[PDB]
Amino acid sequence: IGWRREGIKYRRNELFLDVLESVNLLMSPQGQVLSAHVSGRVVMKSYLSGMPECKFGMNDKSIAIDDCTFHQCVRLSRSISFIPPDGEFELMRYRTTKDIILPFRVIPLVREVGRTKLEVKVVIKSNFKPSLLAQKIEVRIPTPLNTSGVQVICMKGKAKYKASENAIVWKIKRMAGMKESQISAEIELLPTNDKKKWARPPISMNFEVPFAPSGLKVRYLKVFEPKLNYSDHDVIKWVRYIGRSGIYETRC
Amino acid sequence: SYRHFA
């Protein structure tokens, strides 16, 4: 054991686990999931007395883990066992594909109005417990290059046209589970080389949510240290879940 | 948000 020295003490024996996940989606205009996956890591912050034998347990085999590497300290069989390094460290890393919760659904509508206007309406739907708040929401809607001007109306949030980036950017501070919001935009067009079709790129989203899209859930973290005169009941334990978008594109 | 396990 060259990751942990030997004579460590704390009055207050406490650990913290952070489940951190990226959720990636590509969706067809109809509503097919063309591709989706989740990448995750568990980080541990441990203030435990001595040299303890810990046993981590989650709802494995219930969700399905395609593959996962571990940290040196991990003894391999068939559940997870280790003596943690003190302070903060990455315990495991993992990937997921099956039975993913997709926190948001995006429904685009587009209509051409002669050669002069584009009519665009996008709806977002939150798909998770109403107890829970998504935050830092962005919806990115692309605009053509012959764009003269853009009008938006949105009842929730704020939105501005970013001519430099060729995109309408809609931002929302917080939104609760099982809910609906929509933006309307009218895009004014300059005339153009006639046989330019618009390659309508996807509408993309960013968001953060307080749960693991993978479905993963922490079940126990058991600490035993045989010499010293604390037990398991004496340790204070916490989890938090932080789920964030990676590539989250819906094709309009 | 840092909650106990159960």
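All chain A residue numbers match Swiss-Prot; in order, they span 159-219, 240-255, 261-435.
Quick check of the header: X-ray crystallography, 2.9 Å.
A Cβ is built for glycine as well, from the same backbone N, Cα and C atoms used for every other residue.
Under its mutagenesis entries, Swiss-Prot includes A:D176 to A with the note: Abolishes interaction with TTGN1 and EGFR. Mapped onto three states, the DSSP output places A:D176 (mutagenesis position) in strand. Note: A:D176 (mutagenesis position) has non-local neighbours A:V200, A:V201, A:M202, A:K203, A:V422, A:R423, A:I425, i.e. same-chain residues 6+ apart with C-beta under 8 A of its own C-beta.
Residues near A:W421 (mutagenesis position) in space but far in sequence (CB under 8 A, at least 6 apart, same chain), listed by position: A:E172, A:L173, A:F174, A:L175. According to DSSP, A:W421 (mutagenesis position) is assigned to a strand segment. In Swiss-Prot, a mutagenesis experiment is listed as A:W421 to A, annotated with the note Abolishes interaction with TTGN1 and EGFR.
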